Amino acid sequence: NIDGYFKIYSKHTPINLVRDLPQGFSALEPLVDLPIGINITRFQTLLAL
Amino acid sequence: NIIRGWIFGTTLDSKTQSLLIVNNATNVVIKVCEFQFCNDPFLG
Amino acid sequence: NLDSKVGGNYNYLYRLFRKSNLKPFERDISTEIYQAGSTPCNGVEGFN
Ligand SMILES: *[C@@H]1O[C@H](CO)[C@@H](O)[C@H](O)[C@H]1NC(C)=O
């Protein structure tokens, strides 16, 4: 969230491991960018339990 | 597909501007407004 | 004459001072006032 914008990058990959993040390389292509001008100090994930 | 949704703001209520990013598995939904919501979305 | 009236329009307000300088293109809608003194400020005719 910089210069009055908010950029999103995403990358999906399936794994067969349950231990930790994999020892691989992957770039993250841009997904979207919207102009929003509010400062952010905190954030929290949302779960549909 | 369990984890869906994000919130951002200073105090995260209706007194300050906040922007919300969510998903309900039919599309992508983003909201930016003075939204106050519970700490946990309860469905089902 | 477009935005001028004999009575006047008092809706236009400006912030004399705040806790810290507002960042460029950052909008703050809360009515918080700078805590200059140890006592709460609250914008009252108390301790400055
Ligand atoms: C998912 O979000 C879209 C956009 O708000 C809405 O049209 C759709 O009905 C939602 N799906 C639900 C509520 O099941």
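The numbers used for chain C are those of Swiss-Prot, and the residues that appear cover 440-487, in sequence.
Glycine residues also receive a Cβ, built from the backbone N, Cα and C atoms like all the rest.
According to Swiss-Prot, the features are:
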type: VARIANT; residues: C:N440 to K; note: In strain: Omicron/BA.1, Omicron/BA.2, Omicron/BA.2.12.1, Omicron/BA.2.75, Omicron/BA.4, Omicron/BA.5, Omicron/BQ.1.1, Omicron/XBB.1.5, Omicron/EG.5.1
type: VARIANT; residues: C:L452 to R; note: In strain: Delta/B.1.617.2, Epsilon/B.1.427/B.1.429, Kappa/B.1.617.1, Lambda/C.37, 19B/501Y, Omicron/BA.4, Omicron/BA.5, Omicron/BQ.1.1; Contributes to cellular immunity evasion and increases infectivity
type: VARIANT; residues: C:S477 to N; note: In strain: 20A.EU2, Iota/B.1.526, Omicron/BA.1, Omicron/BA.2, Omicron/BA.2.12.1, Omicron/BA.2.75, Omicron/BA.4, Omicron/BA.5, Omicron/BQ.1.1, Omicron/XBB.1.5, Omicron/EG.5.1
type: MUTAGEN; residues: C:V483 to A; note: Increased resistance to neutralizing antibodies
type: VARIANT; residues: C:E484 to K; note: In strain: Beta/B.1.351, Eta/B.1.525, Theta/P.3, Iota/B.1.526, B.1.1.318, Gamma/P.1, Zeta/P.2 and Mu/B.1.621; May enhance affinity to human ACE2 receptor
type: VARIANT; residues: C:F486 to P; note: In strain: Omicron/XBB.1.5, Omicron/EG.5.1
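Structural mapping of features recorded in Swiss-Prot.
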residue	record	DSSP class
C:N440	variant position	coil
C:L452	variant position	coil
C:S477	variant position	coil
C:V483	mutagenesis position	coil
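For the pair C:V483 (mutagenesis position) and C:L452 (variant position), the Cα-Cα distance reads 18 Å. Between the variant positions C:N440, C:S477, C:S477 has the most other Cβ atoms inside 10 Å of its own Cβ, all protein chains included. Listed in sequence order, the variant positions near C:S477 (variant position) (C-alpha within 10 Å of its C-alpha) are C:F486, out of C:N440, C:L452, C:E484, C:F486. For C:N440 (variant position), the nearest of the variant positions C:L452, C:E484, C:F486 in terms of C-alpha separation is C:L452. For C:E484 (variant position), no same-chain residue 6+ apart in sequence has a C-beta under 8 angstroms from its C-beta. Summarising the environment of C:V483 (mutagenesis position), the number of other Cβ atoms within 10 Å of its Cβ, over all protein chains shown, is 9. Between the CA atoms of C:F486 (variant position) and C:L452 (variant position) there is a gap of 23 Å, rounded to the nearest whole number. Within 10 Å of the C-beta of C:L452 (variant position) there are 6 other C-beta atoms, taking all protein chains into account. Around C:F486 (variant position), taking its Cβ as the centre, 10 other Cβ atoms fall within 10 Å, counting all chains.
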